[PDB]
Amino acid sequence: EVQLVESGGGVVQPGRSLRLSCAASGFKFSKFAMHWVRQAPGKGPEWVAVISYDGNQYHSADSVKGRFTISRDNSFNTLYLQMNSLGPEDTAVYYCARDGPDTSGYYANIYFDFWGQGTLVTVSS
Amino acid sequence: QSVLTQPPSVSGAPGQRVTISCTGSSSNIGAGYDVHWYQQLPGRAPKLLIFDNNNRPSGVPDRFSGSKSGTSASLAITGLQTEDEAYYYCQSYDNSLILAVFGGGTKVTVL
Amino acid sequence: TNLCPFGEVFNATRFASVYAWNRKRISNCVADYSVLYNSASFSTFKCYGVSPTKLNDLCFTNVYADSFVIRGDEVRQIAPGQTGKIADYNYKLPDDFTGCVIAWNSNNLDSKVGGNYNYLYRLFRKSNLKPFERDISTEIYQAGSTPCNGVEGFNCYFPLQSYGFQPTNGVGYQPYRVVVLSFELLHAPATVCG
Ligand SMILES: *[C@@H]1O[C@H](CO)[C@@H](O)[C@H](O)[C@H]1NC(C)=O
């Protein structure tokens, strides 16, 4: 069964940096690309970043560009997300999601088939 | 913020049908990209419900159907029960902003 | 009086890889090239041996149409008498070619965030291609002196390479869709004109 578990969330004062990860199991982790998706409390989900299946190519959302860096370890079956200089608008429940296997029409369509559980990340003092 | 526009809430009673309409702009849906739907139970991670136009995945009842036309999409629930008390989201892709976009979400209520 | 099917070749959802280009025969029907030439959406329309304007007045026995997707910098190698990694190992045009070459940018359809790796192109081969030939054998390449089989360790390289397409690439890296026609213009009763 495809299952993903994440950890690394906690309360932090503004201005610091955090690093969290989720570990996959039950499928060939090398073959599939991965995405990071956050969800603010009360609103809809928002897309964050994506990494290729080998780590050579990646992409990030315009909102968090220059602050969020993502990395991947193919042998260890873990992928990491690094945040620098957290702001008050970064409180969410970050999920790590798996890219869709088959999408039929066109090549630019993306969808998320298996989701993790999420970690509560909040910033205050 | 949510690029796709979605109604805030849809009411209903067991027995009949309810519909959710997810409308988009020229770039996101009018270009030709498809529409996907997820279901998020209260207190649980969102789960894929309708990938691609209709095309239900494994392990789902047939009560859920969807279609896309023009610049909008609609999801249909048939023979509603009390079990469907949750949130539903519509997702697509945008070629001008260059990122995946999500809908505002609709809370389906069963009376 | 059949309209001729140019709509399931130009508007196909997914083109094929350059190393396995797909060819379609065209017969009977009634071609109409004025609409194609007046679309004003193609960035390249080169015709060898016949001017595009006079294409509604002469007709042929059959018309061949083959299509593929290649990089934005290799589009100049699809021409008679050119050299490169595409013209030598993937697609070769004879020197007495008579047809038209059409290409247009297709970034919005063939590239996705995180990289698109479903398009391949041959990169290693022991000899160049004769005009209008395909090869789809993926036998391990033999380089150096020591012979190797079924292994890719040292001096034995997998032939096919993978294009990496992303929407943020430069103009010289975004994918391009190419369609090449060909006309015989010799003998036999003609079948395609109007
Ligand atoms: C492809 O579809 C578009 C949609 O309007 C149409 O304008 C165009 O003529 C079609 N291509 C061909 C070669 O007919």
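Using the numbering of Swiss-Prot, the residues shown for chain C are 333-526, in order.
Recorded method for this deposit: electron microscopy, 3.4 Å.
Using the three backbone atoms N, Cα and C, a Cβ is placed for every residue, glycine included.
In Swiss-Prot this protein carries:
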type	residues	note
VARIANT	C:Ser373 to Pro	In strain: Omicron/BA.1, Omicron/BA.2, Omicron/BA.2.12.1, Omicron/BA.2.75, Omicron/BA.4, Omicron/BA.5, Omicron/BQ.1.1, Omicron/XBB.1.5, Omicron/EG.5.1
VARIANT	C:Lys417 to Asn	In strain: Beta/B.1.351, Omicron/BA.1, Omicron/BA.2, Omicron/BA.2.12.1, Omicron/BA.2.75, Omicron/BA.4, Omicron/BA.5, Omicron/BQ.1.1, Omicron/XBB.1.5, Omicron/EG.5.1; May enhance affinity to human ACE2 receptor
VARIANT	C:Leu452 to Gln	In strain: Omicron/BA.2.12.1
VARIANT	C:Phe456 to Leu	In strain: Omicron/EG.5.1
VARIANT	C:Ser477 to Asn	In strain: 20A.EU2, Iota/B.1.526, Omicron/BA.1, Omicron/BA.2, Omicron/BA.2.12.1, Omicron/BA.2.75, Omicron/BA.4, Omicron/BA.5, Omicron/BQ.1.1, Omicron/XBB.1.5, Omicron/EG.5.1
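Among the variant positions C:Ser373, C:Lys417, C:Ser477, the residue whose Cα lies closest in space to that of C:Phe456 (variant position) is C:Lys417. In this structure, the C-alpha atom of C:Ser477 (variant position) lies 23 angstrom from that of C:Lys417 (variant position). When Cβ atoms from all protein chains are considered, those within 10 Å of C:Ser477 (variant position) total 6, not counting its own. For C:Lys417 (variant position), the count of additional Cβ atoms within 10 Å of its Cβ stands at 16 [all protein chains shown]. DSSP classifies C:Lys417 (variant position) as helix under the three-state reduction. Across the fold, the C-alpha of C:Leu452 (variant position) and the C-alpha of C:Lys417 (variant position) stand 13 Å from each other. Note on C:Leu452 (variant position): other Cβ atoms within 10 Å of its Cβ, all shown chains, come to 18. Non-local contacts of C:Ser373 (variant position) by the CB criterion (under 8 A, 6+ apart in sequence, same chain) comprise C:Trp436. Around C:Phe456 (variant position), a 10 Å sphere centred on its CB holds 15 further CB atoms from the protein chains shown.
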